[PDB]
Amino acid sequence: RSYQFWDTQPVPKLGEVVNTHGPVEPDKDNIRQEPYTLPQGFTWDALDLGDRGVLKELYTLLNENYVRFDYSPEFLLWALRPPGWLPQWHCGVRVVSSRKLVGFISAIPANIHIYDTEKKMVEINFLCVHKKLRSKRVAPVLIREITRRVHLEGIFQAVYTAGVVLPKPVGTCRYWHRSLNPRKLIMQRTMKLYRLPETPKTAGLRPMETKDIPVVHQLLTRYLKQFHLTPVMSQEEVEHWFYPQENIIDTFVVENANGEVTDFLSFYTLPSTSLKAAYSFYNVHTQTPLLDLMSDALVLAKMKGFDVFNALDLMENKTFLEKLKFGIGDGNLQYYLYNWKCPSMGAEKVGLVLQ
Ligand SMILES: C#CCCC1(CCCCCCCCC(=O)SCCNC(=O)CCNC(=O)[C@@H](O)C(C)(C)COP(=O)(O)OP(=O)(O)OC[C@H]2O[C@@H](n3cnc4c(N)ncnc43)[C@H](O)[C@@H]2OP(=O)(O)O)N=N1
Ligand SMILES: [Mg+2]
């Protein structure tokens, strides 16, 4: 196995043992001003997702050519316009004559805590090449050009996930699923096993509100220190990523008999082509047991009509997946850093959830 493009990139070699910490290459004092050359008849673009026509072009490309997942426009705005987003980081390739969008990659900024270091980075998602254009080395140009546009802004490290093995994962996660609506998945013995309570068990559970932004921010910031790869969110970012939006993101806080918010659970919405799936986001416990929190999360997903509840095995999730009758799925989710060498880690030390 030899990686034509990735072996030229500042990332560790597959199977080299890493005992050191830091950048493979130094920050750059001068960066290429010019966009990388594309084949004749194609052009670069910085998509402005605030224009609804542009947003709908992105939406069309992703549903027809991405990983079937049904990313909504509202969902894309949540994922791709967090604080600090830039339109040039919504990097597209268009046919010159028709302006047809045929390629995409995106970067959003994040402060990333990796072992004893915190570095300003970008997260990379939604790399997509039109089906009629696959296997033509278009992906390496998108990666190089988004790298160039990120460098112009003074950032030299990135974090991302992918289902394929590349040099070199800092960690590997397995996807697990919990059947909420067994009928759509498909006998009476099976439907009975997965019956969940109609109402949650934990006292003081309620939707997150505007007033909970500070305490949710504080609870998440102190919970994440026990992991080795985590985001460091401002209060503005906590608002964007957790404030509830129908069919996008759900957050429930635990407010106790004294009125203290001590726990919260969160999951985002991604339907499949329909099949409505919930994805475990961040779940923070300081007084409610984690097994009760997640049990209530399953109940809340069923009440809201989700057919399936998905969770990775990262953070502390192994302590409850089997007990709540999750089933392991096929494939793996790999975590990668770009231009950062460090020792790899077990799933349970990863504290970063990327959609
Ligand atoms: C500061 C700073 C730097 C910031 C930074 C950080 C680096 C970022 C890296 C990209 C991260 C992406 C995260 C995601 O979003 S995960 C979603 C991607 N999946 C899908 O969306 C499913 C639908 N799929 C398609 O649309 C696909 O067909 C894609 C993947 C687009 C087009 O590929 P093609 O099939 O067209 O093949 P190719 O264009 O010929 O190129 C072949 C070379 O690409 C490598 N390849 C392949 N699959 C890769 C992958 N998933 N990720 C990275 N490489 C990948 C191969 O391994 C070859 O490389 P080598 O082995 O070394 O030779 N720079 N940004
Ligand atoms: Mg290609």
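Quick note: numbers on chain A are straight from Swiss-Prot, i.e. 115-181, 189-307, 320-406, 415-496, in order.
Looks like X-ray crystallography, 2.4 Å, at least that's what the header says.
A Cβ is built for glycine as well, from the same backbone N, Cα and C atoms used for every other residue.
Residues within less than 8 Å, Cβ to Cβ, of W120 (tetradecanoyl-CoA binding site) and separated from it by at least 6 positions along the same chain comprise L287, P288. Taken from Swiss-Prot, the feature tetradecanoyl-CoA binding site covers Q118, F119, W120, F247, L248, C249, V250, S256, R258, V259, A260, and the record attributes it to experimental evidence.
In the three-state DSSP scheme, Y180 (mutagenesis position) falls into the coil class. Taking a C-beta cut-off of under 8 Å and a sequence gap of six or more, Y180 (mutagenesis position) has these contacts in its own chain: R189, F190, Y192, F247, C249. Among the mutagenesis experiments that Swiss-Prot reports, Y180 to P is described with the note: Abolished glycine- and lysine-myristoyltransferase activities.
Taking Cβ-Cβ distances under 8 Å and a sequence separation of 6 or more, the neighbours of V181 (mutagenesis position) in its chain are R189, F190, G284. Record note (Swiss-Prot) on the mutagenesis of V181 to L: Reduced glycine N-myristoyltransferase activity.
According to Swiss-Prot, the mutagenesis experiment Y192 to A carries this note: Reduced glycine N-myristoyltransferase activity. Using a 10 Å radius centred on the Cβ of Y192 (mutagenesis position) and all shown protein chains, the other Cβ atoms total 19.
What Swiss-Prot says about the mutagenesis result for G492 to D or K is this: Reduced activity. Counting every protein chain shown, the Cβ of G492 (mutagenesis position) has 20 other Cβ atoms within 10 Å. Under the three-state DSSP scheme, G492 (mutagenesis position) falls in the coil class.
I307 and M320 flank a stretch of 12 residues with no modelled atoms, and their CA atoms are separated by 9 Å. The secondary structure of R258 (tetradecanoyl-CoA binding site), as reduced to three states from DSSP, is coil rather than helix or strand. Proximity of the mutagenesis positions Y180, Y192, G492 to ligand 1, judged by a Cβ distance under 6 angstroms to any of its atoms, singles out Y180 in sequence order. Among the recorded positions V181, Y192, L248, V250, the residues whose Cβ sits under 6 Å from any atom of ligand 2 are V250. As deposited, the model skips 7 residues from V181 to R189; the distance between those two Cα positions rounds to 7 Å. Ranking the binding-site residues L248, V250, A260 by how many Cβ atoms sit within 10 Å of each one's Cβ puts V250 at the top.
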